[PDB]
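Following: one structure in structure tokens, then a few remarks.
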Amino acid sequence: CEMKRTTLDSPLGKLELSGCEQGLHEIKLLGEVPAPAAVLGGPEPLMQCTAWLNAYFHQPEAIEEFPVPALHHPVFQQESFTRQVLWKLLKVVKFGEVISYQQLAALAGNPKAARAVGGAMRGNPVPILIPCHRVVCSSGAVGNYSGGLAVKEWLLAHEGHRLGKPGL
Ligand SMILES: [Zn+2]
């Protein structure tokens, strides 16, 4: 599991992508013009992640065209409620759609585990790609976000919701 890394500038600030031949491990937010990854080339999961992020931010109408890379962070290597939540989220909630913590918990097999779902949103090593920003409050409120409220709102505004893109 030879770990390789590359960084990509984005509207949300610098993104550190890490992964190996087997899959992408993590997308880390370190804090208008499309940028390239600082280090080009494989492993394949990294190149796929870079193309997906570029499309997400700069060619969103075509986001469904880009393959989601294989994931190899340990959380995906074992069976757990967190993994089920993360995989369910990735599969069901599309660009522009939202789901409540409770609906995701129901989707993951336990309608009463909304709090566990919230915690799982932070155990998410690959934000944006696995759209944890689309998990919101049943009240209509945006809700918490590991990377800060402003980022969640920026992403939701980017996906068509009636929120203004905050200053980031
Ligand atoms: Zn790996």
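For chain A, we keep the numbers from Swiss-Prot: what you see runs 5-35, 45-181, in order.
Cβ coordinates come from backbone N, Cα and C, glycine included.
Taken from Swiss-Prot, the feature Zn(2+) binding site covers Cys5, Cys24, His29, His85. Residues or ranges marked as DNA binding site in Swiss-Prot (evidence: experimental evidence): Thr95, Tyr114, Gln115, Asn123, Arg128, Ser151. A mutagenesis experiment is reported in Swiss-Prot for this position, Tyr114 to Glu, and the note states: Loss of DNA repair activity. Slightly reduced reactivity with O6-benzylguanine. One mutagenesis experiment named in Swiss-Prot is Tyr114 to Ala, and its note says Decreases activity towards methylated DNA over 1000-fold. Slightly reduced reactivity with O6-benzylguanine. Here the residue is the original one, while Swiss-Prot reports the published mutagenesis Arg128 to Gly with the comment Loss of DNA repair activity. One mutagenesis experiment named in Swiss-Prot is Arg128 to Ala or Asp, and its note says Decreases activity towards methylated DNA over 1000-fold. No effect on reactivity with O6-benzylguanine. According to Swiss-Prot, the mutagenesis experiment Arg128 to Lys or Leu carries the following note: Slightly reduced DNA repair activity. Record note (Swiss-Prot), mutagenesis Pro138 to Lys: Decreased reactivity with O6-benzylguanine. The unchanged residue is displayed. Quoted from Swiss-Prot for the published mutagenesis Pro140 to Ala: Decreased reactivity with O6-benzylguanine. Looking at Swiss-Prot, the entry for mutagenesis of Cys145 to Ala says: Loss of DNA repair activity. Taken from Swiss-Prot, the feature active site, nucleophile covers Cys145. Here the residue is the original one, but Swiss-Prot notes a mutagenesis experiment at this spot, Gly156 to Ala: Decreased reactivity with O6-benzylguanine. What Swiss-Prot says about the mutagenesis result for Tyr158 to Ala is this: Reduced DNA repair activity. Decreased reactivity with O6-benzylguanine. Annotation of the mutagenesis experiment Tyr158 to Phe in Swiss-Prot: Slightly reduced DNA repair activity.
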So which of the binding-site residues is most packed in, judged by how many other Cβ atoms lie within 10 Å of its Cβ, out of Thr95, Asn123? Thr95
For the break between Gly35 and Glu45 (9 residues unmodelled), what's the Cα distance in Å? 16
Helix, strand or coil: which one is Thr95 (DNA binding site) in, per DSSP? helix
Least Cβ-crowded entry, counting other Cβ within 10 Å, from the binding-site residues listed as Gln115, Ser151: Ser151
With Cβ-Cβ distance below 8 Å and at least 6 positions apart along the chain, what are the contacts of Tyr114 (mutagenesis position)? List them in sequence order. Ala127, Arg128, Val130, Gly131, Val148, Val149, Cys150, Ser151, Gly156
Close-lying recorded positions around ligand 1 among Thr95, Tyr114, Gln115, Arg128, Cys145, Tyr158, where CB distance stays under 6 Å: none
Given the Zn(2+) site residues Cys5, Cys24, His29, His85, which other residues of that chain have a Cβ within 8 Å of the mean position of their Cβ atoms, reported in sequence order? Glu6, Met7, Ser22, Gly23, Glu25, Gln26, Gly27, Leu28, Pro58, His86
By a three-class reduction of DSSP, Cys5 (Zn(2+) binding site) is assigned coil
Spatial separation of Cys5 (Zn(2+) binding site) from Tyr158 (mutagenesis position) - C-alpha basis, Å: 30
Cα-Cα separation of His29 (Zn(2+) binding site) and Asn123 (DNA binding site), in Å? 27
Using C-alpha atoms, which one of the recorded positions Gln115, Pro138, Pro140, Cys145 comes nearest to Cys5 (Zn(2+) binding site)? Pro138
By a simple count of other Cβ atoms within 10 Å, which of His85, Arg128, the recorded positions in the record, is least packed? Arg128
Spatially speaking, which of the recorded positions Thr95, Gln115, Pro138, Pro140, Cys145 is closest to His85 (Zn(2+) binding site)? Use C-alpha to C-alpha, please. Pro138
